[PDB]
Each structure stands twice: as C-alpha cells, then as structure tokens.
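Enquirer: Structure incoming, see below.
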Amino acid sequence: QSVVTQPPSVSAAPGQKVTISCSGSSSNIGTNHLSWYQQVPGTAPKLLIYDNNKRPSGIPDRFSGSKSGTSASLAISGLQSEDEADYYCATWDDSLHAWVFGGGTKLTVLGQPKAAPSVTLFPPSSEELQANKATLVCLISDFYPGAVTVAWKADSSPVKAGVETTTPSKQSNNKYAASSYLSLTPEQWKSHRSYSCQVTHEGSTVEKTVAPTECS
Amino acid sequence: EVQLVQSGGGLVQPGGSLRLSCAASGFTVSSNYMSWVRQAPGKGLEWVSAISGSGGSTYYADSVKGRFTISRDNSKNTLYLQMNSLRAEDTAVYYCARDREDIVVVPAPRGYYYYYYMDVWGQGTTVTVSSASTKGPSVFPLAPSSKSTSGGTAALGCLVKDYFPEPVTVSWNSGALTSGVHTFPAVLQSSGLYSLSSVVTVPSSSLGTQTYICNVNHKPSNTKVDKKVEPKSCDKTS
Amino acid sequence: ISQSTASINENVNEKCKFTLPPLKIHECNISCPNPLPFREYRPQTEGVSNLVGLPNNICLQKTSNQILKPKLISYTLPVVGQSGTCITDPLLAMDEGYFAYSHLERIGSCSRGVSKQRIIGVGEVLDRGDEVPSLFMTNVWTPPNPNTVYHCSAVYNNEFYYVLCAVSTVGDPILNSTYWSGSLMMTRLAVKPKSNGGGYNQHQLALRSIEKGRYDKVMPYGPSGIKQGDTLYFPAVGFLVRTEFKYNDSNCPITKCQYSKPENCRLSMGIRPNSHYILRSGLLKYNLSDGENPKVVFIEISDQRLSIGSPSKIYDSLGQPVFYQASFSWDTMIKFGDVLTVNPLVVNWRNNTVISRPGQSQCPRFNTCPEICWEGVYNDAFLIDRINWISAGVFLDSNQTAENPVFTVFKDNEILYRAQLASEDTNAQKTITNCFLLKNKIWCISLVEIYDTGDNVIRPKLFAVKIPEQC
Amino acid sequence: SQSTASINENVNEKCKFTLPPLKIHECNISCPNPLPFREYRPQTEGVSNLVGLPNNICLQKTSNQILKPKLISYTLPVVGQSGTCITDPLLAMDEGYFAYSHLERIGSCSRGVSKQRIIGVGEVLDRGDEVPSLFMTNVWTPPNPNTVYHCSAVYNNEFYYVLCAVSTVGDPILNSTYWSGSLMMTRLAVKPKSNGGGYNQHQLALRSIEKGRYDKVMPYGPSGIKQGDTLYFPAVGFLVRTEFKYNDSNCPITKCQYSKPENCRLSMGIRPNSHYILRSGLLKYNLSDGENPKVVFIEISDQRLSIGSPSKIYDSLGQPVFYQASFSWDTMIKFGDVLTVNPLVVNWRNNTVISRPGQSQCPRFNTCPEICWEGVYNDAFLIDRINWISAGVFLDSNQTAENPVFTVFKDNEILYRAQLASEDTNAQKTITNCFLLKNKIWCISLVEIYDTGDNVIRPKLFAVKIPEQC
C-alpha cells in the first residue's frame, strides 16, 4: 500500500513546541484531507485534528495541524505529561480505497524529573542449558522518560534475531523500565566470545558485557 | 453517551475464525460508515475493513481481502466482523470506529470538499491467534554478574519463563518484603508463551546475610516452585 | 402513317403506365365515417423537435410574476431507487427529440463509494401522456470498468447518439493530466433500438488517431455537441503545455482593477498557477464520412475572451450553433454566444453582464477582474430566441456557495423571469439545460445535480420547464 | 391495322387501372415492434395487490379537494402519428402486473382503418417519486387487427392470460349470428426472457368450449380473476332468444308507468328482435385440465338480470368482486361480492349514487325497464371491504359521455370526488384498478379522454392515491 511516513520518535522538553510531520503520496494526502490521532498505549485511539486544522469538541488549542502539498504537519506546543503518546496521522486514499494511517510518532515529552537510564545484566545458570535452552536476561529501569532502545552485540555483530525488547513500563517509582530477552541455544551460547546488552536511551548508550563463563 | 463497545474477542487457534461484535450506543450505525482498525503489539495502527453507511459496500485492506467479512445488524445496532482463516499476524486489538464523513458542496470543478475522519472509537478487544495451554512456569534463579555482585546494590532475581496464561504470583520470602521488586511485563516469546523476570535491589552487604526466597506461584495450574536465590560468582570449570 | 401510329402506341405505353411507389394511407386524404381532423401531416411536428423555425412567442417583459412552472420529471431517468447510491457526473444531450444521458453510480458515499455503474443511456424525449415532455430511456450502455470512463459528451446523428468519453486509468484526467494517456472511446447508441440489433443497438467506435496539432492531449469536455451534416462536433478541451502557450501578457484586461497583475490571465489558464498543462477549450471534429475509422480533429477555440478550458457546449438553436463555455476562472460572467465559424472556432461571445456563476473565495460571482482561480460550476444556458436574443438555463444564485438552483430567462443585460427549482440552501452543482419544441412550444428540460442533505448523496433532478407565452 | 386497335384496347385495359378493392379482414397488417426494449428502470420495487392490512383512507364525506390524481405516464409511450386514434382499452391489474391492449386506428376512432392491435403486459412499478405507473415489459401484436375483438385478461403465475375473440364479421356483438364463435387465448409472460418465444408470448387455441346451453360464448370485459389454477374471465354468452326463459313477473316494473313488462326480456339482446340474447357471466378455464383445457362458461345468476355488458370480476380484499357494466335499462352501478363463482350468484350492491351516461332512452339514474342498448363501462374497484367503500372513474353527465370524475363512494354516499379533465371533456371507457404501493391505496385508472380539436387520441392514465387524511 502507500505507507504514509512520519518521524517515528521525536522528543522535547515540557512547555516546548514540537511539530509532527506526515508525508505521503499525492493520491492520499494531496487529494484527500488528513486527520490526526493520539494514542496513549493501552488506551483507545483519540481524535485530535481533522480537515488538517480543525478540532473535535474538547481538545485544547495546543494541537495545531497543517498540510502542505503531499505532506502534512501536527504542531504540538507546550508539552504536558499526558501529551506523551503515539501520534497517528490518518487519511483516505482515493486510489487504494482505504484508510491510510501514519507510521506513528512516539512523542516523548518529559513532565517527571528526567530519569538517568540504569542498565543491569544477570546471566542464565547451568539449569537453563540442561533444559536445552539458553536465554539472556537484561534488566533496565529507573529511567525517565521512555523510548529506550536495547541493542545486542555478540563480538560486535548486531544481533536482533531472538531479541524481544519490552516496552518502558511504569513502576512503583513511576519511572520507565524495560526488559530484553535473547532466546538462544546452549550451543549458540558457547559459540561466541562475549554478549553485550547495548542500551541506548535517547542517546544515553550503556553497553554491559558478560562472558560465557558465568552461570547464575 | 456516544460510544462503541466490543465483545467476542479472545483466544483463537490459527486458521480458525472469530466473529467480533461492536455494540453501538448513542447513534445508529446505519447512517455512518464503520471501520475496523487493528494494532499488533509493537506496530502502529492498521486499517482493516469498512462497512458503508446505508448501502452494501464492504471495503477491505489488501492484506485481509478475502479472509475477513464485515457486516452489520441494524436491528441489533451492532457492527460485526466475520474474521476467517486467521493468520498469526492478526494477533491484535481490533477497534471498531465509525467513519463520520463531512461533505459540503463547493462552487468548484472538484465539486465537493469531503474531509473525512474517524471519531467514535470502541474499546477494542484482543484477537490472540496462537496455541493454548495451562503451562506452569520454568523457574530459574537470577544471581548477580561480576559487574553486579561486588557493586553497591545487589540486583537479586528469579527467572519466570515458559508459562501460559496470565497472571503469575511471584513473592519474596512469602511476601515478607515486597519492596523494590521489579516485576517485569510478560513478553511474547516465539513459543506462544509469556516469560518474565522478577529482580529486587537489595544491598550487596545484605548478600549472604538475609535470606531472600523468590516464592513462585501459579494459582490456576496449582504450580509453586520455591527457589533459593543465592549469590553466584563465576562458574569456573577452569 | 403506321410509324406515327406506333409513336402514339409508344406514348400511351409510356404515359399511362402506373409504376409507382406504394401508397401511403396516412398521407392521402382518408374519409371514414364520423372522422377525426386531418389538420396537418408533417414529420417532427407530432413529437419533440429542435428549436428551429419560428416557435411560439415567449413572454418578453421583465416581470415579478411566477410564470415558469417547473415540473420534476426526474423519475424518467435512473436517478431514483435505493438511497444508498450517490449519482455523479450527469450528462444530458437533446437533438430532434432524442436524448442521451450518462451518470456514474456509486454505492454509499459520494467520495469513495464503490463505483457500481456508468450507465450511458439514450432514448426519446416525448410527451408520455402526462402533458409534459418526459424522457423514455430505452438503450442503455454500461462499460466494463466505470472507474475509467470520464467526461463523456454526446452528439446525435442519423438515429444514433454518438457518445465520446475519455478512458482514464489515472483518475479524472484533468486532475492527473500529466500522466493521462489521452485515450478516448466513442460509444454509438441507437435512439430507436431494434430488437436483436447486435451492431445497430450499441456499437464501440475505435479512435486510434487524433488530430491535435500543437496540443499534447485533447479530451471531450462538456455535455452536448452538434452535428453538421455528417460531422460531429464534440465540445472539448485542449491540454496545451504552458511553456508553449504563446500569449502576449499585455493582452490581459488588468485595467479597471487595482489588484490584478499582467500575469494572472496567463497563469489561470491552468488548474493551478504552475499547471503543466493549459486547458484551452474547443471542439472535436468527427466527420462520419471520412472513411473507415474517421479521425478526431481538435479545433482550438479563438482567443477572444479566452479563459481556461471549462466544460463546453455547442448546441444547435434556431439555425446557427451556439457555443457555451463555463467560467472556471476569473471571467465569472457567462461566456457563451453564437458560433460565427466552427472550423476555426470563433464565437461571438455575448456581452453578458447579469448571469454569472458562483465560485469560491478567490473569484466569486459577478467578478470580472483577472485573478488566479480554478473556480466555478457548469451552469448552462440554452438559446431560445434570436430576434430578441433571449436565453434560458439554471444558475446557482449565490455569491460564493453552490446552492439555490434557479431556472432563469435572461437577455445579455437583463433577467426577465426566474423560477427557483428548490430551496435557497439546496446545494446544487452542475446544471445542464436543453430546450426544444413540443407542438411549437419551447419546453426546456433542465437537469440539475442536487445534493440531498438527508441522504448525503448527489442526485440529478430533471425539470421540464415550459417557457411561458404571456404574463 | 387490326393489330393496332387490338394492342390499343389491350393496353388501355391493362396498362391503366390499378387495383380498387380493399380486403379489410384478410390482409395481415405488419407494424414494427412497439416496445422492442423495456424502459430502463433502476430495479425499483413492485406493488402488491389490495389485500389484507387495512391501510387507512379517508372514509368521511369530505367536500375538500383531497384526491390528487397524478396524470401519469401512458402505458405504451410512443409518438402518436397525426389523426391516428387509439381505441378499445383494456387495463387488468393483479399482483403487481398490468395487462394492456388497445386498437391503433387510422382515421376515425369508431369506424376508421385499424392499423394495429396492441396486447401488452408489464409491471406496475413505482415510477420513482413514490407514485406508481405502468412499465410495459411484453407486447404482442396480432397479424390482423381487424379480427381480434373483446379481449379480457387474468394474471396467474408469471403469465397474463389474455383471452380474445377472433372474428371475421366485425364486432361479434353486432354480427353475432354470423360470428363463428372462435376464441383465442394469448398468454403473455410478465417477465419476458431473452430467448424462448413460447415462454414469452403464447397463443392458446381453444378447440374445446363448453358453451353449455349457449350458442356462442366470448370474453367481454377487461379484467378477470384467478382462483388457484382456474382463470375466470368475464364473458357474455349468446343464447338464442326464444330459448331464453324469463317470466315477465320478474321484470321490476312497479313504481313505473312507462315500462311494458316485457322490456327486461326484450333488452337482453341488442335490439328487441335480435337473434341472440346477451347473458353476462364468466369463462372458467382450469389450467390443470391438460394440453387442451376447455373453457367452461359460467352464466351469471338470474337476479337483477340485465344484458350481458362488458364486465369485470376482480379480487379485492380476499373475496372476488364482480363488476358488470350497465348497458341496459338498469343504469345504476351493478357490482358486488361474488358469493360463489361456479354457480355465479352475486350480491349486487344497492347503489343509489353511481351510474353511467347513456342516450335519451336510458339516461343516467335510470332503474326502470326501457328497451335500450346503451351506456359505458365505468368500473369501480373495491378499496375498503369493511365499510364497503369503492373507487372508480365515473362520467358525470346525464346524457353525454363526458366529465370523467374520479370518485370514492359508498352505497348511499359519494364521499369525495376528483375531476380528471374539464367538464365538457368527452370520455368513454374507464378502467380503475386500485392496489397497494407501500401500503397506500393507489388507483391507476385509465380514462379514454377524447380531445376534440387536437391531441392525437389516446387514453389518459391517472394514478390516484386514496388519501389517508380527510
């Protein structure tokens, strides 16, 4: 289909201004008007802008839309804590006869004391290999805000097969927290020299490397 | 007031069928278009299908054409969605929402304006296309590493892998200290299973002095596996 | 002696021989008991005929008397039925008592509903016993892909309507004109169809050769055209590349307007000021006796009062063709007049001050100043007099909103009498007026797109209006 | 010499003198197909027969103009040639279909040259603005229009059974002795297919005819009924006059002074020395009889007996209502419930308000025996059975056939009226067939309106919604 593109993740301080662009073809955005949807995770999507600049009844004025040519925009000024969500531009394609949603903009406002990223690493023991499975465990928490990225290097080769990185999750300290798991075999565990949990949070990159000589 | 309510979501085996419903409140679905939007966990919104306000037009996304069937009952005031031949990529939360279209006639060669939006969204129920069990977890202790044992705080934990379904009960010392316990969210494996860990930030001086017991319990399958969480250093076979 | 006798024999043999075509019982004077009046036997004085000759005297004063009494005859076309259909792009040609009609039929919403049908239907205009010239659609064509047939246009010629349309796999080929192929289809439809015709009833004429000249793409554009003998004149538009639109910029009537520029009427010859193509109107020539597969020749319109190629209508009224061109740019006064010459096309555009079309904010109604806009509607006018030069059509009486369709009757400098066809806030967009003669009365059938606010669909409503004779 | 005058005589005999004579009834007239293709309709809904749910009408006697008769689209909309007249109309509606037949006649209307007989059936659809009109789907034309006289029609089971009388002696009423008694039945499908001419239009030969006691039977009247598999056309039977039993004590001559008590017996033939007597009735036609189904005549019961005039049995609100035209001294409208079909006893209503126009012998509002054969067919469809309210188009002049007024009436009361034309507008034969469209009582009513000075002669259809509110 015509996958209308957005910035996947932009971030700004509270009170600041951010503008969320929305670029696609001429058959869908150039011909037909566009509509905006914020979507807090775990919550129904919410209508923000339609007709590229109007609002439904009950939206504050700090959500501003635009459309220029085959591209559109969502300006968000004066960030608050509940404006941190995913922002979806949606329009109808007269060619595909379909709704076309945007790729999603994870707007990362602040709103809580910025949390330094904390990264921790604990390996599987003798027991997991005996069961025929080896699973890496990396635990990341105490970080504000969210939108964390955990990369994986086994001898500096980027490994993303078998990596399952969770979402940043609200804890009892209301911080962001995510876990990652690399499902492997004991053979692929002992076939390498090192395993690194490279955790990048908005540029804050932490790489913790253990050896395959330790069992928990 | 004006609200859509889903029903009929839940766990389904792959290739099968599940019919979702959309209880409509505050209006009539005969006058407006209605649409289904899904979202897999980890992706953005994806449109699925649309039924026409009065008329019989059924639109489908190009990946779901010929597998899903949208219909409605005007007497019941309920949008349906007959999903058939369910692939595992249909594992999502399906949102029924109306597509309220606003058209004015404008003195122009384009004739009419037609900005066009979805406003009233349903709660959205979960379609889970997977296998099924009542599997008790595979309990493993999680002992600190070399950059986690001789530090300032000790992140003592316990691995909860290979269980289904949710939830799971994990306490420490039969609940004698529940403080600081990072109960991680369950992640969807490539086995149709959830898997988590549960780590606690105790001091490193408390290692070998205070007994911390990750008491795992699974209440539906009567599964409890109590593991002694101890500090491991490097297993050296030399 | 005997030779003169034989000459008498031969002359009797030559003169008193009755080798004759068969008698016609209706032509001859027939005298049956308790008779009916014979009054006059003339063809096309019994049904619906064109405006030709000397019709009945229409009312000529300007009056405040509601004298136009329109009759909704919309049931005579397939515009009714289920209300989940939005009915778009109508068309209404009328020659000699036969019509053509064509709409696109979409299921659901007007904008994105699934395209059901492009019915291209011809028929007969007649009085169907209800004392009102109604339509009677018999022969109906529907193409195998109604999303590719755009901008049809229709001409009647010898028991067929010929309908020329544009085959566009890239949407409305004005709007995506740089990627259009220019391919056209000619549908020939019998107005009195034979049972078991096969090639007589509905035929497809393959147009493999277009004469454009300096234009890159031409397209039929507007409802109805004319025939002149064996030659069809489809109203049309030329797609001229803007860099080749040679046009001296000082020609623009920038005086009497402080806000125009010497660029404007050069710029607004395209749909947007940097349009790759410029829409110049014209005709398409289809001379039937060119041979097997006659070619289509574009005739560019002359540069007098030149504006953007809008949907055009050449129609034969009272002996001489009248060309109409809608005002899809700044010259918002109505742009129509008698055709001086057809090839090359030169129209004596009427100096019309009173009839204008509504457009949106940039070039509204009653605007003369050269602005850049692609704005306005096809509101048609038909010629119903030449001694006084009266015309009639349906026009949307509002400055900037596409509403209030009013059938009105006007000179070049005066509106005589009106009839609003609906409520003042009735959204209406494209009106097509054709007039004709029914027992030497000037009846005008006025198709009007109307947007029903309840059903949220667009639906053509026909208004057979008799042009009244007194006041 | 001699050969000179021989050639001269032979040439002047033969090279001159084109053929005078006119065979009328012998030369089949071929005209083009008057409706080759059905009018394009956008799959609009049909109508249903007037049965069941009492959808409310005005039943008060209102003087207000509450009827709105839409002059609607004619049955066969072609362009009329000048001087051409259209006569002998038939309009039979049952179960959302009509049948239609007219004679297209060059010259005059009464005695002119007849150029074609239309016999056509179709659908009574909604025309589009919630008004019904007749959309012709099938039309048959006889090879000779000068033979086919007095058709009748009955809907049954995706066909419309049109029974006609094949004459070669002119009007088999008027040349009844010399009339051969042959009939024909034309089966016209109402959903005509592409191929399959036997399915589309079928001509049913009637070589077994149970006249019973009668000498010649023919269909006579527009519209009949079905009952299951059995068609019951209206008819008239020609019985030899001296065979007709009629005690002159049963001629209602009390409260009169100018009725001889044999007038009832005399007037049942055309003229009171006619060879035949016209007895109204039905023609049974059981379709389940075989490949040669016989046509049983069913004589009408001998109560209030008049000359067999063209009549109409119709099924309105469950029970069949028979209408018989008043071509006799008995001029009041003579219609009512069919108590039993075979034998045919009909409870006639005691109407004191509806009649027909006839000549000076038997005018409008005549209940006294005079010898006459005059009057017009103005039927009445039953619209409300509970109050016995009926509706039809009745001419509203005493001695002349003019002013066609749509009327809704009871047995003692005309409720509310509607002129269909001006007061001096001549009209003859009106065929009202009320029915249900969207549970509204609509009455598509043909009227043979004659416009004198102009306006090439056709009948004028009139869809009339019976008003719900007074």
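In chain D, numbers come from Swiss-Prot; the residues present are 132-601, in order.
Yeah, the Cβs are placed from backbone N, Cα and C, and that goes for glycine too.
For the natural variant D:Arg248 to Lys, the note given in Swiss-Prot is In strain: Isolate NiV/KHM/CSUR38. Record note (Swiss-Prot) on the natural variant D:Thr272 to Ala: In strain: Isolate NiV/MY/99/VRI-0626. Recorded in Swiss-Prot as a natural variant, D:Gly327 to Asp carries the remark: In strain: Isolate NiV/KHM/CSUR38. According to Swiss-Prot, the natural variant D:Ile408 to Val carries this note: In strain: Isolate NiV/KHM/CSUR38.
Please situate the listed features within the shown structure.
Expert: Sequence-distant contacts (6 or more apart, same chain, Cβ under 8 Å) of D:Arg248 (variant position) comprise D:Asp219, D:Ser232, D:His233, D:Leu234, D:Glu235, D:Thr272, D:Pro273, D:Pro276, D:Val279.
Of all Cβ atoms in the protein chains displayed, 10 besides its own lie within 10 Å of the Cβ of D:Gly327 (variant position).
Following the DSSP three-state reduction, the secondary structure of D:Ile408 (variant position) is strand.
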Enquirer: Out of D:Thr272, D:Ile408, which has the highest number of nearby Cβ atoms, where nearby means within 10 Å of its Cβ, if these are the variant positions?
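Expert: Most Cβ neighbours within 10 Å: D:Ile408.
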Enquirer: What Cα-Cα separation, expressed in whole Å, is found between D:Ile408 (variant position) and D:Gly327 (variant position)?
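Expert: Between the alpha carbons of D:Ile408 (variant position) and D:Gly327 (variant position) there are 42 Å.
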Enquirer: Going by DSSP, give the three-state secondary structure for D:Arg248 (variant position).
Expert: strand
